[PDB]
Amino acid sequence: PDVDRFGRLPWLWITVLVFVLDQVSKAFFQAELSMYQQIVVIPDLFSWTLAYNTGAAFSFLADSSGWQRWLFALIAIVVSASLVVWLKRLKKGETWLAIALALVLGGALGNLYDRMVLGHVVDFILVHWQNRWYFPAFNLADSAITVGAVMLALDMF
Amino acid sequence: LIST
Ligand SMILES: CCCCCCCC/C=C\CCCCCCCC(=O)OC[C@H](O)CO
Ligand SMILES: CCCCCCCC/C=C\CCCCCCCC(=O)OC[C@H](O)CO
Ligand SMILES: CCCCCCCC/C=C\CCCCCCCC(=O)OC[C@H](O)CO
C-alpha cells in the first residue's frame, strides 16, 4: 500500500490533533473570562480561570523579567526538532513509543505558539483545596506533555 | 516546554 511510503510519519497527525485542541480551548476562556476571574465547577476542588504565565517561577535567575519568553521558546524548538528525527527512526510496530513521542511534540508546539505570538502562556485549569493549597493553573498542552513523558519513563519496564 |  501507500502507508509504507511515509514510514511512521502519519503519527504526526496525533501531534497535529493536540495542537488544535490546545489552541481552540485557550481561545474560549480568553473570551468568556476576565483576568483572575473564577468559574466555580466544584466549590472546593475544581474551577476554570484565566491566568497569564510569564515565567515568574524562574524569576530568581536574573535581575529583570521578559527573558523567559525567548529562552523557553528556544528550548521547545530544539526539543521539537529532535523528536521528529527520533520518530522517523522508530521501527514499524513500536506503537508505545510512537504515540508517546507524538504527545509531547504537540504540547510543546502549543505553548510555543503562545510565547511567540502572545507574550505569555494561557492557563485555565485551577485545581485546589478549599483555601489551604492552590495548584498552579495549566492547560491541555501541559497535559499532553506530562502524559507523554510518563509513557517514556515506564517504557522499558 | 510546559507553561511555568
Ligand atoms: C492552524 C494550524 C493548522 C495545522 C495544520 C496545518 C496544515 C498542515 C498541512 C500539511 C502538513 C502536514 C503535517 C503533518 C504531516 C503528517 C505526515 C503525513 O503527511 O502523512 C502522510 C500521509 O498523508 C498520511 O496517511
Ligand atoms: C501542526 C501545526 C504546528 C504548529 C507549530 C507551532 C507554530 C510555530 C510558531 C510560530 C509560528 C508563527 C511565527 C510568528 C513569528 C513571530 C515573530 C517574533 O519573533 O515575534 C514578534 C513579536 O510579535 C514582536 O512584535
Ligand atoms: C493518551 C490519552 C490522552 C492523554 C492526554 C490527555 C489526558 C488528560 C487526562 C489526564 C492528564 C493529567 C494532566 C495533569 C498534568 C498536570 C501537571 C501539569 O500540567 O504541569 C503544570 C505546569 O507545569 C504548570 O505550569
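Following Swiss-Prot, chain A residues are numbered 2-158, in order.
We read in the header that X-ray crystallography, 3.0 Å was used to get this structure.
Any Cβ shown, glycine's included, is placed from N, Cα and C.
Feature annotation from Swiss-Prot assigns active site to A:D124 (among others); the stated evidence is sequence analysis. The Cβ of A:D124 (mutagenesis position) lies under 8 Å from the Cβ of A:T50, A:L51, A:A52, A:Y53, A:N54, A:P137, A:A138, A:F139, A:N140, each of these being in the same chain and 6 or more residues away along the sequence.
In this view, A:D143 (mutagenesis position) is surrounded by 22 other Cβ atoms within 10 Å of its Cβ, with every protein chain counted. According to DSSP, A:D143 (mutagenesis position) is assigned to a helical segment. Annotation source Swiss-Prot lists active site at A:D143 (among others).
Within the same chain, residues at least 6 positions away in sequence whose Cβ sits under 8 Å from that of A:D115 (mutagenesis position) are A:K27, A:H121, A:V122, A:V123. Quoted from Swiss-Prot, the note on mutagenesis experiment A:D115 to A is: Retains 20% of wild-type activity.
According to its DSSP assignment, A:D115 (mutagenesis position) is helical. One entry in Swiss-Prot concerns the mutagenesis experiment A:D115 to N. Its note says: Retains 50% of wild-type activity.
Quoted from Swiss-Prot for the published mutagenesis A:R116 to A: Loss of activity. Long-range Cβ proximity for A:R116 (mutagenesis position), meaning a same-chain Cβ under 8 A and a gap of 6 or more residues, is found for A:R70, A:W71, A:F73, A:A74, A:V122.
In Swiss-Prot, the entry for mutagenesis A:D124 to N states: Loss of activity. The structure shown retains the original residue. Under the three-state DSSP scheme, A:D124 (mutagenesis position) falls in the strand class.
Annotation of the published mutagenesis A:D143 to N in Swiss-Prot: Loss of activity; the original residue is retained in the structure shown.
Closeness to chain B is evaluated for the mutagenesis positions A:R116, A:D124, A:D143 by Cβ distance, with values under 8 Å counted; counted residues in sequence order are A:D124, A:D143.
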